[PDB]
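Can you keep this structure in mind? I'll have questions shortly.
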Protein chains: 2
Amino acid sequence: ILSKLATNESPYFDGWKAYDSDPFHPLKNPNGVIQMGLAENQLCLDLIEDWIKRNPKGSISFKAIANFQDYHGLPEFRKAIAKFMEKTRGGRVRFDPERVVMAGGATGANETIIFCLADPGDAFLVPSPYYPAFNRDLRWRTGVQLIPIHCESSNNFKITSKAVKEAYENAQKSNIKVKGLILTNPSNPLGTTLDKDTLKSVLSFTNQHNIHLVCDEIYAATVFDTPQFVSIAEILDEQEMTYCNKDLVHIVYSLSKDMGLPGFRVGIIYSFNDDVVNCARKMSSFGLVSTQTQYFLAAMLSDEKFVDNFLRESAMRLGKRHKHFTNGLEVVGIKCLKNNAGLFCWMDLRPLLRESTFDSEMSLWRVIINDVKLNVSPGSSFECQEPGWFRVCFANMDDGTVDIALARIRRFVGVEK
Amino acid sequence: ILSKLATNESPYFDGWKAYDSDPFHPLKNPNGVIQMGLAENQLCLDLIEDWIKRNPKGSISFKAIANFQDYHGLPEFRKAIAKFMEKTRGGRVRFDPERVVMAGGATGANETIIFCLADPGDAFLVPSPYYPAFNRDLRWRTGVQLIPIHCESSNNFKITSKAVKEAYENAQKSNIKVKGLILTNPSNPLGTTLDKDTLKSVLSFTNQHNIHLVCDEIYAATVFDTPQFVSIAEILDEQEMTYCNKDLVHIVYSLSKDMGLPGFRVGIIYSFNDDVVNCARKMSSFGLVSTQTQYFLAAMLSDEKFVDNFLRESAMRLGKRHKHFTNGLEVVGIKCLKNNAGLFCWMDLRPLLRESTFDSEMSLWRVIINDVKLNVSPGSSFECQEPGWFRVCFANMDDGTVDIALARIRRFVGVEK
Ligand SMILES: *Cc1c(COP(=O)(O)O)cnc(C)c1O
Ligand SMILES: *Cc1c(COP(=O)(O)O)cnc(C)c1O
């Protein structure tokens, strides 16, 4: 007899294996599937390598980091993260390192914050489309459930007050304890930063009902165009809202996107609620960052010229690449939701859809992965309520590869009417 | 409004507290409380630093590892762990790197293996005295309960098949669904390796009631005297036990205790159940070892010479220290449970008590941690059913410190009769 969790254990994985069974490689398999489904940021690893070399060395006082095992981590780590989080939000706000908490990547930060704010049975509101890991991350071992907040293309998938309320009030009508709402800002798969007002309109609805607002700002430093990224933190430093319960406000973070170090498993939880801060720290012991990696990060994120050079450079490349991939599709007549951040773009393949069904959508998908041989992500995968949208990632390959993927798309669409 | 867990939150911390305030140190505080309550293994860190000055690439391919994020881990990591797990258990039984799963230290390994085996409300049998962290690790976020199994000093704290049946049936009459039994072998705080025949018994009864047998063999490579350490994996290999169902047997391991690298968070789950293996893997996303620590370790553990000398040296240093420490305590009449493993000894201070009540043990405990300035652990914190026993860790300090500590003890005992 295994537990229910293990005992209760594949459709959207089609592109996943199509890739694994035929990965594109310039020399080994130049016609294989090109991985465009993982939101990875490798445009600036070279800059990190240059650093790990000379400016200075950093990684290995071994005994100290080898035996250190406090749920608080190395002081410099906390300081560096808080420091790094600051520059990311244009110094517009400050972060108290004593509040910095660790988790096994954003994965663990998410599961932990949920464990800290909701009981099994309770529900959390999530705007859609939304990162699918949530379905497991926020729901698998927490028992908590999800309730989507509708979003259309007609308004660029913006989060509207009416929609936030409608979803919420329906839950009450369904006797479902709603304890919070979890945003992703910058957005995934939308790749767009949230409008200052929109955030206030959410925090307020959140505050007005004493429910928590969990901001997943894991894509903060991947902004590359206007508008500016507005942290929920910055909205807690504004007069118009000096009277908001800071107990219902939590931020989730990681170093996976704006430094591309997912393997380092650097999950961060920054609560404004002292109690939550603690529980998350006690829970942080199940997913503590490696002292070796902590030591490595403290040193690295402490170099301002670097942390300041990296941030600026990283914004450039991402923009340089996004624009290219954007013009690339504008050429063959493909439109994307306009975005300013992230490691991907929300592609509109609606004009290729026969009818307007998710089935029609999945078929187009089977073609892109078997015949176009590109592994992209189908909108229905992010719980998108309208067929035709596909998330396409462009930050994990060469310019050469991108242009190929672009060339392949040219033929597909070209032969589509 | 936080969750029940977050809201459901210091008696035995006077020791950890005292130490933090008046921390011992040869020059700047020769009379600070000595840290003898942490099971840290520092006797061979010098061995690791030495090694760190050679072959191969101790720590940098960077883009590859910085981005590698497969729940399976770096290619060479699983194999290294398995080869290490073999050298450990004699090299007599074999381990399959494909079945090796990560977790955040033993802490994460433990919580996960329970998440996989029992549902909230279910219970697990635990011999006592036992590892206090279990009370959080095994029950907090799992809704699982622990059921103690009686052990006394009349029989050197051995687990008797009678004692096991009693807890099992006692629990059933009360309608508690026992889903498994979790051992610690080598033992914490007893610091003893388990009698092969005893394992064969626990496994028979275990297999005979369809409940899981989880083994925390986190202390496998700290044996410094006979008998030899017998892994449950070896038991699954004898002819006399061919019909035991391998679906119900599992191993929890880590590098914290034997390798002295707790800050590395190298938790390992090794299940003989293929489903558990799959589930545990899905769960590893929450607590994965850092690709950097993985790389480093793959390189260290892939060095047969280092590994041989390390294990061999560790056994001798832990052997020289343990004996020296016990011979000192005997000089003054103080005796401990006879052990061949661990990084501590089960000290019997029953004759320094006033009454066989935990109220006397705690009275003495304070004396020991304020006036003698030694931070140890009171038997009752290990759920030990009889007062007077204390766990005293002797593997993290210098030879100089141990004698200082012994000296303080030689005194306290002196002025007590
Ligand atoms: C990629 C991604 C993550 C992953 O963060 P990890 O630290 O690697 O677990 C989390 N959230 C979103 C929205 C992502 O796109
Ligand atoms: C020390 C210990 C642990 C903790 O292992 P970590 O890797 O440091 O988390 C777990 N279980 C037992 C029985 C221990 O002795």
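Residues displayed in chain A correspond, in order, to Swiss-Prot positions 11-19, 25-75, 82-438.
Backbone N, Cα and C atoms are what each Cβ position is placed from, and that goes for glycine too.
Found this in Swiss-Prot, in case it helps:
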- A:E55, A:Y92: substrate binding site (BINDING)
- A:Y92 to F: Loss of function; when expressed alone in E.coli. Partially complemented; when coexpressed with another ACS2 protein mutated on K-278 (MUTAGEN)
- A:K278 to A: Loss of function; when expressed alone in E.coli. Partially complemented; when coexpressed with another ACS2 protein mutated on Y-72 (MUTAGEN)
- A:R286 to L: Loss of function; due to a strong reduction in both substrate and pyridoxal phosphate binding (MUTAGEN)
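Describe each of these features in terms of where it is and what it packs against.
Using a 10 Å Cβ-Cβ cutoff, A:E55 (substrate binding site) registers 19 neighbours.
Here the Cβ of A:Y92 (mutagenesis position) has 14 other Cβ atoms within 10 Å, regardless of which shown protein chain they belong to.
Cβ contacts within 10 Å of A:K278 (mutagenesis position), excluding its own Cβ and spanning all protein chains shown: 24.
Classification of A:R286 (mutagenesis position) by DSSP places it in coil, neither helical nor stranded. Counted within 10 Å of its Cβ, the other Cβ atoms near A:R286 (mutagenesis position) come to 33, all protein chains included.
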Calculate how many Å lie between the CA atom of A:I75 and the CA atom of A:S82, with the 6 residues in between left unmodelled, and give a whole number.
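The separation between A:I75 and A:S82 at their Cα atoms is 8 Å.
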Using A:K278 (mutagenesis position) as the reference point, find which of the recorded positions A:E55, A:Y92, A:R286 has the shortest Cα-to-Cα distance to it.
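The smallest Cα gap between A:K278 (mutagenesis position) and any of the recorded positions is with A:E55.
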Quick one: Cα separation, A:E55 (substrate binding site) versus A:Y92 (mutagenesis position), in Å?
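Taking the Cα atoms only, A:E55 (substrate binding site) lies 28 Å from A:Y92 (mutagenesis position).
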Of A:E55, A:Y92, A:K278, A:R286, listed here as recorded positions, which sit with their C-beta under 8 angstroms from a C-beta of chain B?
A:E55, A:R286
